[PDB]
Amino acid sequence: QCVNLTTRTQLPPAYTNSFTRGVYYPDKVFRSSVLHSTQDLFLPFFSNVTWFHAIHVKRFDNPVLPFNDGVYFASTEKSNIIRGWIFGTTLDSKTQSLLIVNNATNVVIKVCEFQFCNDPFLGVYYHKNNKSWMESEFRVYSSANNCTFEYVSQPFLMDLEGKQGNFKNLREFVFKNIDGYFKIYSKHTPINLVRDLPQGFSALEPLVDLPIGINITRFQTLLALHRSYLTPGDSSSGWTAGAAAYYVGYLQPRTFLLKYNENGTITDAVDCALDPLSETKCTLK
Amino acid sequence: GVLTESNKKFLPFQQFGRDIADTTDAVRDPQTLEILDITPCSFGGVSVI
Amino acid sequence: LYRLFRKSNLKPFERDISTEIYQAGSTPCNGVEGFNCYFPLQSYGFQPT
Ligand SMILES: C=CC1=C(C)/C(=C/c2[nH]c(/C=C3N=C(/C=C4\NC(=O)C(C)=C4C=C)C(C)=C\3CCC(=O)O)c(CCC(=O)O)c2C)NC1=O
Ligand SMILES: *[C@@H]1O[C@H](CO)[C@@H](O[C@@H]2O[C@H](CO)[C@@H](O)[C@H](O)[C@H]2NC(C)=O)[C@H](O)[C@H]1NC(C)=O
Ligand SMILES: *[C@@H]1O[C@H](CO)[C@@H](O[C@@H]2O[C@H](CO)[C@@H](O)[C@H](O)[C@H]2NC(C)=O)[C@H](O)[C@H]1NC(C)=O
Ligand SMILES: *[C@@H]1O[C@H](CO)[C@@H](O)[C@H](O)[C@H]1NC(C)=O
Ligand SMILES: *[C@@H]1O[C@H](CO)[C@@H](O)[C@H](O)[C@H]1NC(C)=O
Ligand SMILES: *[C@@H]1O[C@H](CO)[C@@H](O)[C@H](O)[C@H]1NC(C)=O
Ligand SMILES: *[C@@H]1O[C@H](CO)[C@@H](O)[C@H](O)[C@H]1NC(C)=O
Ligand SMILES: *[C@@H]1O[C@H](CO)[C@@H](O)[C@H](O)[C@H]1NC(C)=O
Ligand SMILES: *[C@@H]1O[C@H](CO)[C@@H](O)[C@H](O)[C@H]1NC(C)=O
């Protein structure tokens, strides 16, 4: 049932500065009022991250991106447009692939041999009769066989109505694939910023530790399409994109100096060997 | 050691707490979900005249 | 069954269930067996004797 999307306007990729962003708790041990030095896969400080923004004004982006030893993925949203990811190597059913999706009722995590579509997306439909939205289209994969791991979350419902105004939610993720474990660290913050990544500090907490045992080198973000009476044409053109943005950076093996405050929260950090001053801060602790 | 009541608020994914010397200070009691601080029970200098 | 041919060694706790034809030689195999084109999986022959 998959259909390609044709009404697109190509643009060069944008780049943004990540300012002391993408720190996570390295272990599950409580530490308070301490300067702890650790070495792990971190997003380097003051680092250039690729920016993909889906707007109509139609400019929307969901390309297949590399997965270089881990990914930091930020998403600024107001209407729940970015709703999952695809991970794998070839994404063509010759190899196993991982699918994380929130389809507005459940969060599904499947490691399975998917025959993925060239333009995978989900789709919500505007109703003029009553002011209500319902998710209608699920065009992620064509077939699924030999289907190893599966988790389905408890049922829910989320506000998939298209909001108008400013971005409100910032959802930050760190994905890494170590020793057969896909580790996800997550953090949601409320914001009121319009365009770029917020400037500040927020530490990502461990969420999952999925035992998938999958080689992962490429990944692709899954977005949601509004379809309305105001959008004419067939399924390939009769659609519009809600305003949302996401940012992708890549983790590197780095030494960090984390500061745990009196309540056990990582409030600040120093990216060691960023600049010589940071090295001095490391040595002095 | 000596186990005492704690004001520390563990995150749900944490079970232990440690000094900068990596020795365990606080532990979440697995039966009753409360935090208990652990203190060495030997302390204080002693001299013989 | 066990995998007898692979292009590279597995990572720890990694699973590979793909059944693509292994190109032992230089010419591509194009999804069919033949000379220097092996099915990667082979079955154990388990007999009680
Ligand atoms: C994609 C997989 C996915 C993950 C990993 C996820 C994590 C996650 N999101 C949550 C809240 C939530 N998460 C969302 C929606 C999202 N948050 C996101 O990161 C994304 C992509 C969406 C979908 C667009 C909403 C609406 C809430 C509730 C916020 C509220 O209280 O209003 C919670 C807290 C649930 C609780 O209260 O017990 C978790 C654990 N949610 C997901 O859907
Ligand atoms: C979102 O995904 C889940 C899992 O695919 C769907 O839940 C399943 O739906 C099928 C068909 O109705 C049932 O056979 C299963 O029992 C359901 N499993 C559950 C609830 O755990 C769900 O329907 C999807 N929701 C939307 C809006 O697409
Ligand atoms: C994990 O996936 C990547 C991509 O398939 C594999 O790397 C490729 O290996 C073949 C071997 O001939 C090369 O031709 C490709 O150029 C490689 N591509 C990249 C991006 O590296 C890798 O071998 C796989 N790792 C394991 C353990 O299976
Ligand atoms: C277009 O769709 C067909 C099948 O739906 C697919 O084979 C093809 O790869 C798609 N092309 C692009 C550019 O998406
Ligand atoms: C890397 O960061 C610099 C800013 O210092 C930016 O100009 C550049 O665009 C980024 N890299 C790429 C490929 O854009
Ligand atoms: C009300 O909204 C739902 C989904 O949003 C739709 O299925 C239904 O048709 C609407 N009711 C009427 C009378 O159109
Ligand atoms: C993979 O799928 C094919 C076709 O269904 C089947 O022959 C094969 O046994 C499957 N292998 C595994 C490990 O499931
Ligand atoms: C730590 O938690 C207490 C709540 O009892 C709060 O009053 C205090 O502000 C918190 N400390 C910091 C630095 O946020
Ligand atoms: C038994 O387990 C429950 C937690 O499910 C706990 O509340 C309770 O304290 C335990 N019983 C005793 C005697 O501790």
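Residue numbering for chain C follows Swiss-Prot, covering 452-500 in order.
Cβ atoms are placed via backbone N, Cα and C, with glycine included.
DSSP gives C:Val483 (mutagenesis position) a coil state; it is part of no helix or strand. Note: C:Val483 (mutagenesis position) has non-local neighbours C:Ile472, i.e. same-chain residues 6+ apart with C-beta under 8 A of its own C-beta. Among the sequence features in Swiss-Prot, the mutagenesis site C:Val483 to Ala is noted as follows: Increased resistance to neutralizing antibodies.
C:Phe490 (mutagenesis position) carries neither a helix nor a strand DSSP state and counts as coil. Among the mutagenesis results in Swiss-Prot, C:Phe490 to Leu has the note: Increased resistance to neutralizing antibodies and human covalescent sera neutralization. The residue drawn here is the original one.
One mutagenesis experiment named in Swiss-Prot is C:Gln493 to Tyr, and its note says Reduced host ACE2-binding affinity in vitro.
Among the natural variants in Swiss-Prot is C:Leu452 to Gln, noted as: In strain: Omicron/BA.2.12.1. Long-range Cβ neighbours of C:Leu452 (variant position) (same chain, at least 6 residues apart, Cβ-Cβ under 8 Å): C:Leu492, C:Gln493, C:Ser494, C:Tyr495. DSSP assigns C:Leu452 (variant position) to coil in the three-state reduction, placing it in neither a helix nor a strand.
For the naturally occurring variant C:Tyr453 to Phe, Swiss-Prot gives the following note: In strain: B.1.1.298. Every protein chain shown contributes to the tally, and the Cβ of C:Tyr453 (variant position) ends up with 8 other Cβ atoms within 10 Å.
For the natural variant C:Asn460 to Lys, the note given in Swiss-Prot is In strain: Omicron/BA.2.75, Omicron/BQ.1.1, Omicron/XBB.1.5, Omicron/EG.5.1. Annotation for C:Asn460 (variant position): no spatial neighbours, criterion Cβ-Cβ under 8 Å with sequence separation of six or more.
Quoted from Swiss-Prot, the note on natural variant C:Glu484 to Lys is: In strain: Beta/B.1.351, Eta/B.1.525, Theta/P.3, Iota/B.1.526, B.1.1.318, Gamma/P.1, Zeta/P.2 and Mu/B.1.621; May enhance affinity to human ACE2 receptor. The Cβ neighbour count for C:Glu484 (variant position), using a 10 Å radius over every protein chain in view, is 10.
Here Swiss-Prot describes C:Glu484 to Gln as a natural variant; the accompanying note says: In strain: Kappa/B.1.617.1.
In Swiss-Prot, a natural variant is listed as C:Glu484 to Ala, annotated with the note In strain: Omicron/BA.1, Omicron/BA.2, Omicron/BA.2.12.1, Omicron/BA.2.75, Omicron/BA.4, Omicron/BA.5, Omicron/BQ.1.1, Omicron/XBB.1.5, Omicron/EG.5.1.
Sequence-distant contacts of C:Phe486 (variant position), defined by Cβ-Cβ distance under 8 angstroms and a gap of at least six in the same chain, are C:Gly476. Under its natural variant annotations, Swiss-Prot gives C:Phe486 to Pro the following note: In strain: Omicron/XBB.1.5, Omicron/EG.5.1.
Under the heading of natural variants, Swiss-Prot lists C:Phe486 to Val and annotates it as follows: In strain: Omicron/BA.4, Omicron/BA.5, Omicron/BQ.1.1.
While the structure shown retains the original residue, Swiss-Prot records the natural variant C:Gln493 to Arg with this note: In strain: Omicron/BA.1, Omicron/BA.2, Omicron/BA.2.12.1.
For the naturally occurring variant C:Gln498 to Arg, Swiss-Prot gives the following note: In strain: Omicron/BA.1, Omicron/BA.2, Omicron/BA.2.12.1, Omicron/BA.2.75, Omicron/BA.4, Omicron/BA.5, Omicron/BQ.1.1, Omicron/XBB.1.5, Omicron/EG.5.1. Within the same chain, no residue at least 6 positions away from C:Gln498 (variant position) has a Cβ under 8 Å from its Cβ.
Counting only same-chain residues six or more apart in sequence, the Cβ atoms lying under 8 angstroms from the Cβ of C:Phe490 (mutagenesis position) belong to C:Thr470, C:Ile472, C:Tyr473, C:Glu484.
The number of other Cβ atoms within 10 Å of the Cβ belonging to C:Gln493 (mutagenesis position), over all protein chains shown, comes to 12.
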